[PDB]
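Report on the structure given below.
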Amino acid sequence: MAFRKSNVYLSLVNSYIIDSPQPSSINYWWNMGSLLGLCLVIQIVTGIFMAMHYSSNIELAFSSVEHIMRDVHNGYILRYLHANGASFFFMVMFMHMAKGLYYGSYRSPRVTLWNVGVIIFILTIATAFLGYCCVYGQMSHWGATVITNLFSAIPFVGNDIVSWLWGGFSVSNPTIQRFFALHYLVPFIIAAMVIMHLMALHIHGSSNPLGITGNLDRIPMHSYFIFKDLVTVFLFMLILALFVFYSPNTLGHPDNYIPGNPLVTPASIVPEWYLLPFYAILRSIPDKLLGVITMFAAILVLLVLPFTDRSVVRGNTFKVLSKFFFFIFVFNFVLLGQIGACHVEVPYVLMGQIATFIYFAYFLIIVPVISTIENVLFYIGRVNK
Amino acid sequence: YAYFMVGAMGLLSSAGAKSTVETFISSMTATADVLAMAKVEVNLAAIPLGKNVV
Amino acid sequence: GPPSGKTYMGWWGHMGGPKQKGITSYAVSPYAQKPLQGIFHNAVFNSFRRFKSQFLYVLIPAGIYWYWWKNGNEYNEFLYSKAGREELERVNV
Amino acid sequence: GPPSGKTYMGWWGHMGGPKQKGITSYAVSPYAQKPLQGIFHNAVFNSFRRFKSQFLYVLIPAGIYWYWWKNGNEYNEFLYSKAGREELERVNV
Amino acid sequence: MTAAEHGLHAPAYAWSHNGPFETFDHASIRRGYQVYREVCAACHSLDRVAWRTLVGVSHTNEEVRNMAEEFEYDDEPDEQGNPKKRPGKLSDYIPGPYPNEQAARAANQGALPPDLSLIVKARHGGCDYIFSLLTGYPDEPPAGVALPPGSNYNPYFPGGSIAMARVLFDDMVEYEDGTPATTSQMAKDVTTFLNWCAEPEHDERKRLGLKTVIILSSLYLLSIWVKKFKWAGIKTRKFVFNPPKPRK
Amino acid sequence: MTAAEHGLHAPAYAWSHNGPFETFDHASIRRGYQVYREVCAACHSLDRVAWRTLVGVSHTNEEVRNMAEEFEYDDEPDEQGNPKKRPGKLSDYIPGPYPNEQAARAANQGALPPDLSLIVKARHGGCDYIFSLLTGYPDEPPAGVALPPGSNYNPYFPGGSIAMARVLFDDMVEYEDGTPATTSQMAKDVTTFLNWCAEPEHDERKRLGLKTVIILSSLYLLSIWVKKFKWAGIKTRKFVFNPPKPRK
Ligand code: HEM
Ligand code: HEM
Ligand code: HEM
Ligand code: HEM
């Protein structure tokens, strides 16, 4: 019997890379998920080779970044690739999310998969914030201050927990030390969670783009879809090169390159582009505890999507109104991010409040009523009496 | 008698787990020298009228 | 091995899909045909047909939110343009 | 899962060991047994008989190496004791 | 937020090195350093870059040693423990004239002057906005704005108030040639100089980027071809459903 | 491996702080610090212990300050940037008397004076070894042994040559009462002090260890019992064979 399917260390890899009957009608989004995996692995590798030459003290953290910038042979490539690959990783993860939401992969037979995934999502957001603190530029210090102080909204005892997590009464050596150590720790936990993600995926294959049974025919994994991954990963490499060489400082914001100074802050302090959507809803509602709870409530209202989509027909490939509403929702999401980026003045508070309302409304009530209307229309159209 | 023995083990184990977790968690708390409650003085003779001193 | 829970997809041979009879497939092998068939004709024609089919679903939301964004920007500009003493106060509160 | 290779041990019900018949295992349940049925007799007697039956196997090597180490040490400090010109130079140099 | 505190958007100058293949015109750094040392002497810092990187990009060699023989850097203690000072070498950084931080707020009559070594990376519209700020100052402040005495106006800075004593005049530097004594020249040279010092690695970065882009585009096209090739073994298949005899 | 190069093996002294349940005799640390400050003076460093940990262990609250205002520490400058000296506070280390390193090798007439803050935790044996060094000097140098000028003999130092003399004489400390003029007393005080400063955590460590060993011993015995309990369901099963009927 073939040695590929006999040895255990290889019988494992056979069932996941060499023989896994993916569905016939795959498009480029699952290849995009493979792209995301490779982005994660290159991020890990370049992170190791980064921390190989990175200090940790607060007084010698910025100097360490300039040192990795220039005084190491072929090192600026490492730093820019780390940062821009992180940003591209977040964008591709957002697009992975939006794909999953559109095609109805969140239908019941994969709820464990979807929950595990959103756990990777929240973990990855935490990792990004942790590393951005690890830089300790100028506005990263204020971002760390605010996000640590976020937990002070907890009722009764709130000061003790924040002072514990914040290493004292000031941002000092233990603060950045612990932040960097945890940042260097967490992605391996992400790796564990994503091997669980793969485990949970393998139980029931991957969904068709048509939202219909794929058990009829399937084509082998290797020699067919490995190249569908290769083409897209080459596209990723070239676009990342374009952003890392010719146009380095676009995706990020040109403020990190300042020594930390807890005395003066600029009037324009914003998160990096992939945290604007939640920052908008945080600054939208006029309360502290309400905003703190409503961020994690945005994550939870993401969670609640299954057993709410009550369309008997899976996916949004054959529902004009549902797909139109999904597009209004994604444009809602980008509008939310951009308004968060812009300053808050008279014509913006109302804008943001309405934006959050339509956002959460789409999660809660738009999907069920629209879905029911689609289902009843589908029944009534093709019935005589 | 058997359940009493098992419960005694559980009680000791719970006390020990509490102690170990408390040790590990209090490892991350504020250290001693960080608790240096600094005190500063400010000269008010030369401060400008319409200016903010930090 | 330890038996596991019920699964909606088996492996080769016991794949689990409905049994069928009379279906016939074919193939011509990669080496016996030109890799780039249509290349341009299918490119242009199918690209335009697809873009025509789904144009409105991306046109309408983009237009709506662009209209919102333009109105908001223009009102914000008017607010802080020789109007901070006669319009800004009456709407800021 | 894909079929795996032949194995000499399986899971419950398909251990794969030789089929047995006539074996009749009993039990007493742990609650009604008074655990320490033998706690001093068994301890002392079995411990001493087991120590006796496997005594030489460690006495011989340990004694051999202890004798070796003692001889080496005694020669070493004999070297560095009023003998560095007559005994040291005849082996060291 | 009003435009007064937001600052005018930087006009999109057609810069010399703002090109996909263009390199720094370090025929101009050779005088950018000259003007920087001559005019911004005791005001800013540039305290990040080491002299062992100017050689081979701007200057030849012996000049940096001849300059380093002008600064002292507090060598290791002697036998008697009395600290001493020794001339600089090719492993030292430029000393900002203000010792640590305090003389900065003591002498500028204002705030700390940022270290220029990375300044044109940490402002929106980095490449410009420093030429804009250095030459965009007006001779007379706009009518109807009151400013603290002793400060200067700048419409391009957020808030329109900056402590920059406008030392960017003419007939001041006289590099080696007939080219200075026009305020555009010194501003342009210093702008390119700073844009270099933020990353004295542009030339090889652009070369490597060109190599990578070419290689990756070629590999992209090859991969597109091969995908069209081996996928054709299934894309062209057909099905002819022949229903079975209804027997059961 | 001769005796001369290795030094006398350390004896087995009957310590006062040794033993699994014994704390320090830190009614004498209060004078061990006194004698150390008198006699070590400007020779050894002890630059790793902070005056916020001699409070509540050897000194009550305020004496530590009342000597802390007798030093200088060179804190932040004034408005003119001139560095300023201010009296010491309660969270600052003891200053090593020799400024950086060089005055040390200029005054000891020899090698570096080893750091005392962790010395007795960083020597073979060590609890007695420092005592042996301090009291091991013969009153007359050994006969028929070469010795370089300046250095004094030691029968305990590996190699038998120490760069420091023996300033441990009699009637030269006078702590508060009748006790000195016994060089063994000063040696005892200083060794107890240094054994404390190597780890200002002896008492708490011993207490926590006692608590943990009691809890673990009880838990271990309980686990023995439970293992004897639920394993007893198979440590007593009996098998009875039956010859199966020979038919096939
Ligand atoms: C490092 C993070 C992740 C990795 C490596 C990963 C990997 C994969 C892989 C390999 C697949 C198979 C198809 C494909 O490649 O896209 C897949 C599918 C999927 N992933 Fe992920 N994923 C990650 C994160 C997430 C997250 C955060 C979610 C959701 C919150 C998610 C939801 C899904 C879903 C729904 C599918 C469905 C495929 C199908 O229905 O066809 N993934 N993922
Ligand atoms: C996908 C997971 C990761 C993401 C998304 C991520 C993201 C980031 C980001 C955004 C920064 C800020 C850097 C910048 O401002 O230019 C950063 C910094 C850093 N990361 Fe990560 N990181 C990840 C994993 C890792 C790992 C695994 C390591 C180490 C093994 C690592 C090491 C570092 C280091 C050393 C910095 C230093 C800051 C710098 O020099 O700018 N990262 N990371
Ligand atoms: C001609 C070359 C110079 C360049 C390129 C330059 C560049 C800069 C830049 C980029 C800033 C910060 C602007 C920002 O925050 O957006 C700045 C601030 C400053 N510069 Fe310079 N500078 C130059 C000459 C000088 C000189 C000669 C002085 C002193 C006489 C000076 C004193 C300052 C001060 C005091 C500030 C900060 C105070 C304020 O914000 O008002 N600079 N400079
Ligand atoms: C009673 C107070 C003193 C104590 C407790 C003390 C303690 C020690 C210890 C433990 C050593 C290291 C021994 C070895 O290397 O293992 C040492 C060496 C030394 N001590 Fe002292 N010492 C004292 C007084 C002095 C004085 C007064 C001086 C200077 C005048 C001095 C200068 C030195 C020097 C120079 C060494 C280095 C010798 C060498 O390592 O080659 N000590 N002392």
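The residue numbers of chain F are those assigned by Swiss-Prot, with the residues present covering 62-309 sequentially.
Going by what the header records, the deposited coordinates were determined by electron microscopy, 3.2 Å.
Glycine is treated like the rest: Cβ placed from N, Cα and C.
Taken verbatim from Swiss-Prot:
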type	residues	note
BINDING	F:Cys101, F:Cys104, F:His105, F:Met225	heme c binding site
DOMAIN	F:88-241	domain 'Cytochrome c'
MUTAGEN	F:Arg166 to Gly	Abolishes catalytic activity
MUTAGEN	F:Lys272 to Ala	Loss of RIP1 from the bc1 complex
MUTAGEN	F:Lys288 to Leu	Loss of CYT1 and COB from the bc1 complex; when associated with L-289 and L-296
MUTAGEN	F:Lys289 to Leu	Loss of CYT1 and COB from the bc1 complex; when associated with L-288 and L-296
MUTAGEN	F:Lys296 to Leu	Loss of CYT1 and COB from the bc1 complex; when associated with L-288 and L-289
Quiz item: How many Å separate the Cα atoms of F:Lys289 (mutagenesis position) and F:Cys101 (heme c binding site)?
Solution: 61
Practice problem: Starting from the Cβ centroid of F:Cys101, F:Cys104, F:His105, F:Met225, which together make up the recorded heme c site, report each further residue of the same chain whose Cβ lies within 8 Å of that point, ordered by sequence. | Solution: F:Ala102, F:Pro174, F:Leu177
Quiz item: Just the number: how many Å between the Cα atoms of F:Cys101 (heme c binding site) and F:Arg166 (mutagenesis position)?
Solution: 16
Quiz item: Does F:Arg166 (mutagenesis position) have same-chain partners at least 6 apart in sequence with Cβ under 8 Å from its own Cβ, and which are they?
Solution: F:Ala172, F:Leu173
Self-check item: Candidates near ligand 4 among the mutagenesis positions F:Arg166, F:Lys272, F:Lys288, F:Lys289, judged by a Cβ under 6 angstroms
Solution: none
Quiz item: Of all the mutagenesis positions given, F:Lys289, F:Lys296, which residue's CB has the most CB neighbours within 10 A?
Solution: F:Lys289
Quiz item: Of all the mutagenesis positions given, namely F:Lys272, F:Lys288, F:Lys296, which is spatially nearest to F:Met225 (heme c binding site) at the Cα level?
Solution: F:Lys272
Practice problem: Taking Cβ distances under 8 Å as the criterion, give the subset of the recorded positions F:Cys101, F:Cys104, F:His105, F:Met225, F:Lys288, F:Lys289 near chain D, ordered by sequence. | Solution: F:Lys289
Self-check item: Integer Cα-Cα distance in angstrom, F:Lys272 (mutagenesis position) to F:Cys104 (heme c binding site)
Solution: 41
